[PDB]
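Remarks on the structure that follows.
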Amino acid sequence: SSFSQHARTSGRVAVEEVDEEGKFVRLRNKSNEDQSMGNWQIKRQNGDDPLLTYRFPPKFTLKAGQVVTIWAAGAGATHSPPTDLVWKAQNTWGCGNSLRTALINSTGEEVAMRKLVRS
Amino acid sequence: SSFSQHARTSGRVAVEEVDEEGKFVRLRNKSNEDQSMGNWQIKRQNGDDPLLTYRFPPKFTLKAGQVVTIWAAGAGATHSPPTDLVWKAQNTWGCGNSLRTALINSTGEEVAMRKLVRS
Amino acid sequence: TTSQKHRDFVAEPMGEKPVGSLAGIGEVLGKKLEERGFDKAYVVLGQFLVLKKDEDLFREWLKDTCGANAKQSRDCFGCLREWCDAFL
Amino acid sequence: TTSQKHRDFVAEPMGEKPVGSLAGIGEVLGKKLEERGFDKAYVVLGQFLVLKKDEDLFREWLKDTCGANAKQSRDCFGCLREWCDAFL
Amino acid sequence: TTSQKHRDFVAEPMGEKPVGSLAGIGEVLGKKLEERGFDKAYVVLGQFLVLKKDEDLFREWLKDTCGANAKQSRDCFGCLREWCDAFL
Amino acid sequence: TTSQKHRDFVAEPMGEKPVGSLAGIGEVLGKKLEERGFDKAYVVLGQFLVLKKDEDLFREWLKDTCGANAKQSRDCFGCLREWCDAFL
C-alpha cells in the first residue's frame, strides 16, 4: 500500500481507518462501552498541508464496537449519524506521503492517532 | 499466426495487445471513463516460466479509450506516461507457446486476461 | 478445419450466449434442446461438465436430446472442449 | 459476511481446484462429494449450471449429496454464484 | 525496504520489548547486547537518544558492542529512527 | 500534587518540547540542561530511560546537571515517569 500505518490510542475509540485519498476518516469504539465523542475534534495533517479540523456535534456518542466514518464533501456519502457523518464543509481529508489523523477529545487532548507514511 | 488468443475482461481496461517477443504489453481503457490503475500489477506467465509481476505507480490513471503500453527494457522504448511505460526492471516479457497475461488491480484481483497459445 | 462460428465462440467467454451460439447448433436442433430445457449454452456446458468431458457420452446424449448426427455433435464437442481449455 | 477462503476462490479462476476448495466445504463434505463423483469444483459448477443457479435447488442437492447443513450449503452456493458472476 | 520485524516494532510503542525485538537484532546479537548491560530495547534507545539519534554513532557503537555488520546495525538504527519519528 | 505545567506536559506526547517544558523547571534550569547537551525534552527522557526511571538517580543527576533542588528534581522525575507510563 506504500503507506506504513502508525497508530496510538489512549481512549475507548481508536482510529479504525484513514482514507488515503482523503474521502473519509473512520473510527471504531474498540472498547466494550459507548464513548461520548461530543464536541470532539478530528485534526487531519497531510504532510505539510494545513491541518484539517472536524468538530463532532456536542452530544455525540459512539456505541461500543461500532464504526463511525466521517466522509468528506467529495466522498458523496449520506450522513447517517452516528454511523456515517459527511464533512460537506471539507472537500477532502487530503493526500500526501504523511497522512496523520489525530483524534482530539472535547477537552482538547489527543486520545487516538493514525499516521500514513510513504517513502 | 498459430497463436490462439483468448481474452476475458470484466472491467474498464482490457488486454489490448501482447508482444510475442516480450518487448511490450499493450492495454487499453476500453470504457468511456477514466480508469485509475494506481498500485496495480501485471502478472505475466510464459509457459512454465516463473510469473513476471510489474507494479504500477501508487497513483496511475489510464483515461477513457487511452492505451498504456508497458515496455520491457529490451524493447528500448522511452516511457511516455501514462501512455507509455518502459519496465526497465525487466529485459523482456518472455516468449513461449503458452503466453498468458493477467491484469491485477491494487486489490490484487484479476479483471482482464489474454493468453496466446501456440501449437 | 474449424467452423468460424466455433472460433468466435471459443475466442470469448460464453457469458449469456444461448444454446444456438454453440458451434454446430442451428435453429432446428437448438430449438429442440430449448424445448428439452437447454435454452442456454452454459447449462449445456454444465451438462458437459457433469458428463465429465466424455465425447461418446455427451454426443450420444445430445443425439438423444435433439438428434444431431456425429457431424454436428462432434463440432459441438470440439467447441465445448476448446472453450473449457480456454476459460475453465 | 464472506469467509477468506470464499474470497480466495472468488478472486481467481477455479481452474482445477478440488471440491473441498469450495467455501463452506470441510474435508468430510468434499470427501462425500468425491464419493458421489463430484471430485472437482468444475463438476459442481456444471451441476449448478444444470441447477440453473437456483439457491434452494442447489443447497438442497448439496445437502443430499454430502450432508451440507444450512451454513455450509449457503456458503458453497454463494461462492459458486459469485465466481460465476465474476468469470462466467 | 523494511523487514517485517522492523514494521512490527515501528507500528506500536516499544514499551518493555527486549533488545531482541529490534530489527536485525536476533538471539545472538541481542544476547550480546544484554550481556553488555543494555538488557532492554529502551536502554539501547536511551543510548541512541544520548547519541542524539546519530546513525554513525549508534551503528558503530552497536557493531563494537555486539558485533553486528553494516546490515544489522543499519537495520537497528533505521528501526529506532523510524520509531522516534512515529511516536517521539 | 502536580503543577499545571506537569498536567500540560503529561496530557500530550512530548514531541519536540524543549527541556524547559518540564514542570518545575525554570528558565535557568532548562538553560543549564540545554548547555549540558540536553537541549530538548526528548533527550532528557532518553537519559531518564538510561537511568532506567530511577527516582534517586534522576533527581541527583538533575541536581548536579542544572542545580535543580529537591522540589524541582522531584517534579521533573514525576513528570517524566508519568509520561513514560502514559505513552511509553
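Here chain D follows Swiss-Prot for its numbers: 2-89, in order, are the residues you see.
Recorded method is electron microscopy, 7.1 Å.
Keep in mind that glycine also has a Cβ here, set from the backbone N, Cα and C atoms.
Residues or ranges marked as domain 'HhH' by Swiss-Prot on the basis of experimental evidence: D:20-35. Within the chain carrying the domain 'HhH' (D:20-35), a Cβ under 8 angstroms from the stretch's Cβ atoms is held by residues 3-4, 6-7, 10, 41-42, 44-45, 66-69, 72-77, 79-81, all 6 or more beyond its ends.
Record note (Swiss-Prot) on the mutagenesis of D:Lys6 to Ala: Complete loss of LEMD3/MAN1 and histone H1/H3 binding. According to DSSP, D:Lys6 (mutagenesis position) is assigned to a helical segment. Same-chain residues at least 6 positions away in sequence with a Cβ under 8 Å from that of D:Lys6 (mutagenesis position) are, in sequence order, D:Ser22, D:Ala24.
Proximity of D:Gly25 (mutagenesis position) to non-local residues of its own chain (separation of 6 or more, Cβ distance below 8 Å) is seen for D:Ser4, D:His7, D:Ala69, D:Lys72, D:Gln73, D:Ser74, D:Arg75, D:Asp76, D:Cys77, D:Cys80, given in sequence order. Quoted from Swiss-Prot, the note on mutagenesis experiment D:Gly25 to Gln is: Complete loss of EMD binding and reduces dsDNA binding.
DSSP assigns D:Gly25 (mutagenesis position) to coil in the three-state reduction, placing it in neither a helix nor a strand. Listed in Swiss-Prot as a mutagenesis experiment, D:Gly25 to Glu is described as follows: Complete loss of dsDNA, EMD, histone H1/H3 and LEMD3/MAN1 binding.
What Swiss-Prot says about the mutagenesis result for D:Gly47 to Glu is this: Abolishes homodimerization, preventing ability to cross-bridge DNA. Abolished ability to mediate nuclear membrane reformation at the end of mitosis. Abolished ability to outcompete CGAS for DNA-binding, leading to innate immune activation. Complete loss of EMD, histone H1/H3 and LEMD3/MAN1 binding. If you take the C-beta of D:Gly47 (mutagenesis position) and look for same-chain residues 6 or more apart in sequence within under 8 angstroms, you find none.
According to Swiss-Prot, the mutagenesis experiment D:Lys53 to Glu carries this note: Complete loss of EMD binding. Reduces LEMD3/MAN1 binding. Enhances histone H1/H3 binding. Same-chain residues at least 6 positions away in sequence with a Cβ under 8 Å from that of D:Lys53 (mutagenesis position) are not found in this chain.
Quoted from Swiss-Prot, the note attached to the mutagenesis of D:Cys80 to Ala states: No effect on histone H1/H3 and LEMD3/MAN1 binding. Secondary structure at D:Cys80 (mutagenesis position), as computed by DSSP, is helix.
DSSP gives D:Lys53 (mutagenesis position) a coil state; it is part of no helix or strand.
Within 10 Å of the C-beta of D:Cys80 (mutagenesis position) there are 25 other C-beta atoms, taking all protein chains into account.
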